[PDB]
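What follows is one structure encoded as structure tokens, with my remarks underneath.
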Amino acid sequence: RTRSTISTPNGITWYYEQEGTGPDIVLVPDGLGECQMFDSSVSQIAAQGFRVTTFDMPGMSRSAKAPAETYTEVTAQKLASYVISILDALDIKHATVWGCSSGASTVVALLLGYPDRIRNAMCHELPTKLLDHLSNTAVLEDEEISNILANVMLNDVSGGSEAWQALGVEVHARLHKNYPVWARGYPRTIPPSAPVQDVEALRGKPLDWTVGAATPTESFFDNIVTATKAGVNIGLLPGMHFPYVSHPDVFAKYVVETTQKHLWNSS
Amino acid sequence: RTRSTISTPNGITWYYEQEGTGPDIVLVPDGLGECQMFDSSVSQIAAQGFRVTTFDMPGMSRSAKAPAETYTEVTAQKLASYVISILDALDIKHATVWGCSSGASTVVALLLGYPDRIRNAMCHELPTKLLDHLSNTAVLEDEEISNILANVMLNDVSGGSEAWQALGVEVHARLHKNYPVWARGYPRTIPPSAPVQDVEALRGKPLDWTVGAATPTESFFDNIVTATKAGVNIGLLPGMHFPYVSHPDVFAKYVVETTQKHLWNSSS
Ligand SMILES: C[C@H](O)CCCC(=O)CCC/C=C/c1cc(O)cc(O)c1
Ligand SMILES: C[C@H](O)CCCC(=O)CCC/C=C/c1cc(O)cc(O)c1
Ligand SMILES: [K+]
Ligand SMILES: [K+]
């Protein structure tokens with residue numbers, strides 16, 4: 001595993017990790033922007049003959065050396081531009097991409113906006129609705145935001161509290177600092193930027209969409225409807241909002257099999 | 001509120017309830033076949049200018065006096081034929097219908113099989129998949145089945161433990177007896193009979209489909225996909241499998257508004 005940094009001319013110094021050789025698979029974090037959540041799966045995926053790349057997102061965790069623009073008023077289109085910048089820097093010309101949440105919005109924006117660069121995209125639980133209870137955290141003090149959201153992650157949406165806690169004290173210390181950054185920059189601007197307003201733009205595209213099997217139906221009901229309308233492959237992964245944490249082996253298998261399917265089709 | 005019994009020539013003695021005057025709305029129970037679950041909503045719906053009818057299902061609760069065929073090897077099509085028989089007996093010629101679970105399969109079968117009789121159908125959480133863990137209860141002892149399924153209903157699918165328990169001792173005592181009947185009669189044969197395999201048959205039909213907002217996505221994922229493919233209205237109610245228990249006021253409003261929508265469209 002390569003663990004290093006790279007600077008892009010939009011002012012971001014990225015923390016990234018890379019393992020393996022072969023076709024590129026890129027794992028984009030959820031809004032919390034913490035790529036240690038992929039640690040187990042990166043090795044499993046790479047071992048199947050892929051070069052796997054992941055990174056902390058701008059302003060989050062180890063990628064905190066970034067201009068304010070990159071972690072405030074954040075949109076799917078901004079995030080897509082940033083991911084393209086690090087792919088450019090790492091000379092990754094053509095990639096399979098995974099993303100959950102704001103990461104899901106990001107990878108659909110990547111597929112639509114940069115089609116030459118993207119072999120196929122896997123999106124999981126893509127937020128398309130403003131949620132006032134999340135947006136309202138943006139005006140609270142840092143410590144209260146961190147306490148509220150850490151509890152939401154642990155008890156409401158992790159999909160496996162034991163696995164969530166087992167990320168470890170170091171990860172949760174980074175997450176502690178990320179929660180206010182995410183709260184201020186993401187929930188008010190990410191959902192209206194969802195690149196799924198044009199259903200016909202999705203039709204025929206190499207997109208595989210998932211929702212957590214244990215997620216309450218109302219949370220991403222709209223994903224299932226939109227995917228079905230567009231004829232896009234839609235299915236379930238075990239757990240909820242973080243399958244790469246709750247069920248890393250199932251997650252890795254899904255990423256490998258889906259990438260293999262598209263390598264067969266493209267040939 | 002009328003609370004009475006009526007016998008149909010297929011050998012079923014039904015317990016039924018009826019309240020109100022106006023266009024007919026019929027509330028078909030879920031698999032447990034217990035119509036006291038509709039009690040609050042029946043009055044709320046009737047008060048908006050409807051005649052509301054409901055009943056215990058054959059072999060269940062107060063409708064237990066029925067031939068074995070009516071509660072064994074049960075299918076949506078069998079249940080639809082039984083519901084038509086009591087509607088005939090009550091001189092209900094044209095009705096809006098609601099049903100959840102096996103009741104959902106039943107009302108879709110009613111809409112497709114007896115279109116002249118059905119104004120519109122509301123289906124909630126329609127089972128299309130065999131679940132071995134439910135099917136396997138059928139070989140256990142009666143008391144074992146009742147204990148297991150009472151717990152499943154409360155903790156897994158009620159959508160509201162306080163409201164579920166508040167149904168009270170009389171209701172739960174009836175459910176206790178129904179669980180083995182349901183277990184032996186329903187889970188092995190109801191899901192294959194689901195009348196939603198032919199998507200094009202659903203298209204354009206006066207059908208409104210719901211799933212519980214709190215229900216785990218995997219449970220009725222297939223409903224959302226199927227409804228969307230058929231262009232059928234699909235949405236959510238609060239709670240899980242029993243919105244008429246967990247959220248009776250929201251349930252009643254949904255039934256009233258949906259029926260009103262179709263009464264408007266029908267005149268158009
Ligand atoms: C891990 C995730 O990316 C960030 C933590 C928030 C969370 O998990 C809540 C459940 C999923 C909601 C995502 C979401 C919801 C919104 O309304 C706006 C938005 O920008 C993202
Ligand atoms: C209230 C319900 O009608 C009867 C109790 C079972 C239950 O609630 C479990 C959750 C919903 C499943 C319905 C279902 C599932 C099957 O595999 C087969 C079947 O015939 C019905
Ligand atoms: K696993
Ligand atoms: K209510």
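Sequential numbering from 1, following the chain as shown.
Note: Cβ is positioned from N, Cα and C throughout, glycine not excepted.
Positions annotated as active site by Swiss-Prot: B:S101 (among others). Listed in sequence order, B:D30, B:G31, B:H124, B:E125, B:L126, B:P127, B:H241 are the same-chain residues at least 6 apart in sequence whose CB falls under 8 Å from the CB of B:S101 (mutagenesis position). Under DSSP, B:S101 (mutagenesis position) is assigned to coil, being neither helix nor strand in the three-state scheme.
The active site feature in Swiss-Prot is assigned to B:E125 (among others). Its Cβ placed at the centre, B:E125 (active site) has 25 other Cβ atoms within 10 Å. Mapped onto three states, the DSSP output places B:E125 (active site) in coil.
As annotated by Swiss-Prot, active site applies to B:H241 (among others), with the evidence given as experimental evidence. Classification of B:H241 (active site) by DSSP places it in coil, neither helical nor stranded.
Marked as zearalenone binding site by Swiss-Prot: B:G31, B:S101, B:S102, B:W182, B:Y186, B:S219, B:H241. Secondary structure at B:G31 (zearalenone binding site), taken from DSSP and collapsed to helix, strand or coil, is coil.
Record note (Swiss-Prot), mutagenesis B:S101 to A (Swiss-Prot position 102): Abolishes the catalytic activity. The unchanged residue is displayed.
For the mutagenesis experiment B:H133 to A (Swiss-Prot position 134), the note given by Swiss-Prot reads: Retains about 70% catalytic activity. Around B:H133 (mutagenesis position), no same-chain residue at least 6 positions away in sequence has a Cβ under 8 Å from its Cβ. A helical conformation is recorded for B:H133 (mutagenesis position) in the three-state DSSP classification.
Within 10 Å of the C-beta atom of B:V152 (mutagenesis position) sit 15 other C-beta atoms, taking all shown protein chains into account. Mutagenesis annotation in Swiss-Prot: B:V152 to D (Swiss-Prot position 153), described as Retains about 50% catalytic activity; the structure shown retains the original residue.
Taken residue by residue with DSSP, B:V157 (mutagenesis position) is part of a helix. Counting every protein chain shown, the number of other Cβ atoms lying within 10 Å of the Cβ of B:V157 (mutagenesis position) is 20. The note that Swiss-Prot attaches to the published mutagenesis B:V157 to H (Swiss-Prot position 158) is: Retains about 75% catalytic activity.
Looking at Swiss-Prot, you'll find the mutagenesis B:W182 to F (Swiss-Prot position 183) noted as follows: Almost completely abolishes the catalytic activity. Under the three-state DSSP scheme, B:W182 (mutagenesis position) falls in the helix class. When other Cβ atoms within 10 Å of the Cβ of B:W182 (mutagenesis position) are tallied across all protein chains shown, the result is 27.
Swiss-Prot gives this note for the published mutagenesis B:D222 to A (Swiss-Prot position 223): Retains 37% catalytic activity. Under the DSSP three-state reduction, B:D222 (mutagenesis position) is assigned to helix.
In Swiss-Prot, a published mutagenesis experiment is listed as B:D222 to A (Swiss-Prot position 223), annotated Retains about 40% catalytic activity.
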Query = Out of B:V152, B:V157, B:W182, the mutagenesis positions in the record, which is closest to B:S219 (zearalenone binding site) when you go by Cα distance?
reply = B:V157
Ask   = Nearest to B:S102 (zearalenone binding site) by Cα distance: which of the mutagenesis positions B:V152, B:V157, B:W182, B:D222 is it?
value = B:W182
Task = For the binding-site residues B:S102, B:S219, work out the Cβ neighbour count at 10 Å and name the residue with the minimum.
result = B:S219
Task = Provide, as an integer number of angstrom, the distance between the C-alpha atoms of B:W182 (mutagenesis position) and B:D222 (mutagenesis position).
result = 23
Site diameter for zearalenone, Å, by largest Cα distance between B:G31, B:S101, B:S102, B:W182, B:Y186, B:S219, B:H241 = 19
Ask   = How many whole Å apart are the CA atoms of B:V157 (mutagenesis position) and B:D222 (mutagenesis position)?
value = 17
Inquiry  = I'd like to know which of the recorded positions listed (B:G31, B:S102, B:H133, B:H241) lie near ligand 2, counting only a CB under 6 Å away.
reply    = B:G31, B:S102, B:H241
